[PDB]
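So the structure is just underneath, and the comments pick up after that.
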Amino acid sequence: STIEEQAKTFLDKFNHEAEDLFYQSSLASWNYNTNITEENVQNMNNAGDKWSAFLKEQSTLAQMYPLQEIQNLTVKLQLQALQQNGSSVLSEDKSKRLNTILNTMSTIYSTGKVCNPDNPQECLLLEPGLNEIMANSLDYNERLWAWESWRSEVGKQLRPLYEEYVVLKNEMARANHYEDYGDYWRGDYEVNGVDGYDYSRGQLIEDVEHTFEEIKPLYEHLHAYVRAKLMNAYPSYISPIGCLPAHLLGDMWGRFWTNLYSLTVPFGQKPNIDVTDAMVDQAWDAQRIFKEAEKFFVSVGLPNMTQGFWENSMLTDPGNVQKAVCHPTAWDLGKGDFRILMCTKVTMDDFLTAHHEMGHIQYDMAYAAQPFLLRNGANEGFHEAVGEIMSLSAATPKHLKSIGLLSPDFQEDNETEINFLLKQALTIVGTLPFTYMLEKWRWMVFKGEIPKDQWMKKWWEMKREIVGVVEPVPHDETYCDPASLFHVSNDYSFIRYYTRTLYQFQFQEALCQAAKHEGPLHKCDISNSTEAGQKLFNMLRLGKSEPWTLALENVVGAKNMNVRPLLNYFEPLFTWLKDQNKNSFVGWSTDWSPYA
Amino acid sequence: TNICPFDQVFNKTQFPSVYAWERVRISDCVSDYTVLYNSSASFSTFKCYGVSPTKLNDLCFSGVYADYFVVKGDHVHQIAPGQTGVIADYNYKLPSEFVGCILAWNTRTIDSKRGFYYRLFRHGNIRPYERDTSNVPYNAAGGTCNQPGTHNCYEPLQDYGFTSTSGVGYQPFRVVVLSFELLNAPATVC
Ligand SMILES: *[C@@H]1O[C@H](CO)[C@@H](O)[C@H](O)[C@H]1NC(C)=O
Ligand SMILES: *[C@@H]1O[C@H](CO)[C@@H](O)[C@H](O)[C@H]1NC(C)=O
Ligand SMILES: *[C@@H]1O[C@H](CO)[C@@H](O)[C@H](O)[C@H]1NC(C)=O
Ligand SMILES: *[C@@H]1O[C@H](CO)[C@@H](O)[C@H](O)[C@H]1NC(C)=O
Ligand SMILES: [Zn+2]
């Protein structure tokens, strides 16, 4: 009769019909990833295209049910998902031109090589090579060569291609009732139709800047301390009032500062915690690692793994003649099928990432009862944050004592506490200015407020003001340095890394109160706590059926992202850092340059 | 008096779909239910309505039926007196004054193939103990359509994709339903 009854019928056939195809397509991908043959890839190609051709045909007749005559909110969410025109709005020739442009960027980035001077025969690549230098070299004139050459041969050839990438993808957003491409990516945080929970697309910019204004006092103190320790390594290359050259941060792009731990350890005579030796002495294997991590989730009230998880998953390198891809991943094949692919080793690094992957699986079980189109996290930054907080708890010394890996005769002193936090700070805090600046540069380029003749000029002006990193060699308008990163060249959004960091410390703080934890936030463990698990399970079982604003309120009791819990985690490090820079300068001056 | 045919219908080679269930008839025989009690752990569901589950062997009925089909593990709770679901609306219905027993068990290694179907849409709920075996397209705004896959026209039969790798809730189950009649009549099964 009405238009809602005929819309629910379309959402009743699709759910049962799409699930069948999604299982077969995901079954062919598993076989190739565990058995690499030229015949197994044929099954993936044959099965995958069937699913791809299924969606466009089904979405074609989903546009004939208008959205202005439906009052039931759970139906509008599903209909809006299937009403997305996508890249199908562009013409026949414009779509092809965009498609070949993207494939070119993936090809050039993966096969890029640099040939060293005086040896024109043997050349060096990135995945091995250039990396090794940017992780294990202390020579000033050798790191500079690798930094500049890669951006001179790979980056320069991406300059003309990236210009067309903006203009061909801005018009796609304009036809889709968005004023630019940047607003497309900001639509993942949009909530409409619920009173008291609305979140406009333009409010993401205001909130990100508001939270970042409270991070600078912590960032400057860590920035000044790193600069002082780096003057010892390189005698006459760093100024005490200036910035840090871009080729001395422990990696190629400055994204993470983890490789600087050797030169910036506060107390070098005290070693870190490593339980690899204790595991091999007790004959731990791959099966034991995944058996112990399952017990962690049972204690907090969450369910345990299915029978098919053990019979079907892959937890050890096949060896012999069978080949496979060794990237750790979590699979949701459909129809209640969950597996894990991992080339496990008996180490501490592999013990922690087992909890990270198994945390993903628990999320997938929670919303398996939801409709098919509403089976995901609240937004792009929710799935990763859930897994991260599980690895934080397992890495605590108190947890390791319980599972018998660390002896009860292990005393924790304040010296080792600072060492642990600085290692964490060089990875979490150090990447926040980098993520905020790059996304801001991409956002303002799409709006068009940065002219094509000032792309590089404003790139390094924001670097010196927000990140405080100066270039070693002047870069003119023919360079495309931001395109040298994997995410930028391969069309991936970057703002999910900023929100994931903030979400993961709001979740941790809320869960530690439910467990009645007293003391610094970095020692809190959520094991054997049913209240923490019950609070977390309410968010997990919602899925995409509810606004992320309300889902966040179910755990932390707030409707907006906050940065205060992040500073609480790193508060002890803040006090120690101030006492180090009393006889030193905090901040940087933009007028300095190593080339003048 | 001869022995009941319960072991010839409780163990066959092929079972039908829910939309087409069989009604093998049991009459003029003596029956022994201890065979279904020795293999009690093989049944994932043993529910009896009207009569007690234990101490039912010494009963006398005026007529006993038997219906058997294959349904997924997520639709097993729908076979009961009083429910809406999807099976209780269009595939198999039980009267509210039903008396009998319901049995089900897992057959993941036998019925794990394509070929089992069930009804999805129809015009109105069916009556108790009704059999529908039509294959005509369905519409949400009129009578009969002549083009499945076309706007407001839908095919009413969905396949039970059966794979041994799937979860427990999506794995095949075989259901046998026994109905007992206890009115004033000559005794047939005792
Ligand atoms: C892997 O693929 C090869 C293809 O020649 C096949 O012979 C082999 O049986 C496969 N391995 C497994 C475990 O199925
Ligand atoms: C949306 O429809 C479902 C159908 O089961 C119903 O349960 C739910 O209450 C409806 N929500 C609204 C907005 O009323
Ligand atoms: C989960 O643990 C409970 C208690 O040990 C057990 O009864 C149940 O069978 C387990 N489920 C699985 C399949 O791990
Ligand atoms: C076949 O099944 C019937 C009941 O389902 C059982 O009594 C009989 O013993 C089974 N056959 C065998 C060989 O076990
Ligand atoms: Zn992950």
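What you see of chain A is 19-614, where the numbers are those given in Swiss-Prot.
Technique stated in the header: electron microscopy, 2.8 Å.
In case you wondered, yes, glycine gets a Cβ from its N, Cα and C as well.
Copied over from Swiss-Prot:
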- A:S19 to P: Increases slightly the interaction with RBD domain of SARS-CoV-2 spike protein (MUTAGEN)
- A:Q24 to T: Increases slightly the interaction with RBD domain of SARS-CoV-2 spike protein (MUTAGEN)
- A:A25 to V: Increases slightly the interaction with RBD domain of SARS-CoV-2 spike protein (MUTAGEN)
- A:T27 to Y: Increases slightly the interaction with RBD domain of SARS-CoV-2 spike protein. In sACE2.v2.2; increases interaction with RBD domain of SARS-CoV-2 spike protein; when associated with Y-330 and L-386 (MUTAGEN)
- A:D38 to A: No effect on interaction with SARS-CoV spike glycoprotein (MUTAGEN)
- A:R169, A:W477, A:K481: chloride binding site (BINDING)
- A:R273, A:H345, A:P346, A:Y515: substrate binding site (BINDING)
- A:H345 to A: Complete loss of enzyme activity (MUTAGEN)
- A:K353 to H, A or D: Abolishes interaction with SARS-CoV spike glycoprotein (MUTAGEN)
- A:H374, A:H378, A:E402: Zn(2+) binding site (BINDING)
- A:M383 to A: Slightly inhibits interaction with SARS-CoV spike glycoprotein (MUTAGEN)
- A:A386 to L: Increases slightly the interaction with RBD domain of SARS-CoV-2 spike protein. In sACE2.v2.2; increases interaction with RBD domain of SARS-CoV-2 spike protein; when associated with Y-27 and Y-330 (MUTAGEN)
- A:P389 to A: Slightly inhibits interaction with SARS-CoV spike glycoprotein (MUTAGEN)
- A:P389 to D: Increases very slightly the interaction with RBD domain of SARS-CoV-2 spike protein (MUTAGEN)
- A:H505 to A: Complete loss of enzyme activity (MUTAGEN)
- A:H505: active site, proton donor (ACT_SITE)
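All features noted in Swiss-Prot, drawn onto the structure.
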{"residue": "A:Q24", "record": "mutagenesis position", "DSSP (3 states)": "helix"}
{"residue": "A:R169", "record": "chloride binding site", "DSSP (3 states)": "helix"}
{"residue": "A:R273", "record": "substrate binding site", "DSSP (3 states)": "coil"}
{"residue": "A:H345", "record": "mutagenesis position", "DSSP (3 states)": "coil"}
{"residue": "A:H378", "record": "Zn(2+) binding site", "DSSP (3 states)": "helix"}
{"residue": "A:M383", "record": "mutagenesis position", "DSSP (3 states)": "helix"}
{"residue": "A:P389", "record": "mutagenesis position", "DSSP (3 states)": "coil"}
{"residue": "A:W477", "record": "chloride binding site", "DSSP (3 states)": "helix"}
{"residue": "A:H505", "record": "mutagenesis position", "DSSP (3 states)": "helix"}
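Nearest in space to A:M383 (mutagenesis position), taking C-alpha to C-alpha distance over the recorded positions A:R169, A:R273, A:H345, A:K353, A:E402, is A:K353. The Cα of A:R273 (substrate binding site) lies closest to that of A:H505, out of the recorded positions A:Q24, A:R169, A:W477, A:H505. Using a CB-CB cutoff of under 8 Å against chain B, none of the recorded positions from A:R169, A:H374, A:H505 qualifies. Between the CA atoms of A:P389 (mutagenesis position) and A:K353 (mutagenesis position) there is a gap of 12 Å, rounded to the nearest whole number. For the pair A:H345 (mutagenesis position) and A:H378 (Zn(2+) binding site), the Cα-Cα distance reads 15 Å. For the recorded positions A:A25, A:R169, A:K353, A:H505, A:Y515, a Cα-Cα cutoff of 10 angstroms around A:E402 (Zn(2+) binding site) retains A:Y515. Within the set of recorded positions A:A25, A:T27, A:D38, A:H374, A:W477, the entry lying nearest in space to A:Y515 (substrate binding site) is A:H374 (CA atoms). Note: the CA-CA distance between A:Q24 (mutagenesis position) and A:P346 (substrate binding site) rounds to 43 Å. For A:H505 (mutagenesis position), the nearest of the binding-site residues A:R169, A:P346, A:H374, A:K481 in terms of C-alpha separation is A:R169.
A C-beta separation below 8 Å, combined with a sequence spacing of at least six in one chain, links A:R169 (chloride binding site) to A:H493, A:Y497, A:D499, A:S502. Of all the recorded positions listed here (A:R273, A:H345, A:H374, A:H378, A:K481), the one with the fewest other CB atoms within 10 A of its own CB is A:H345.
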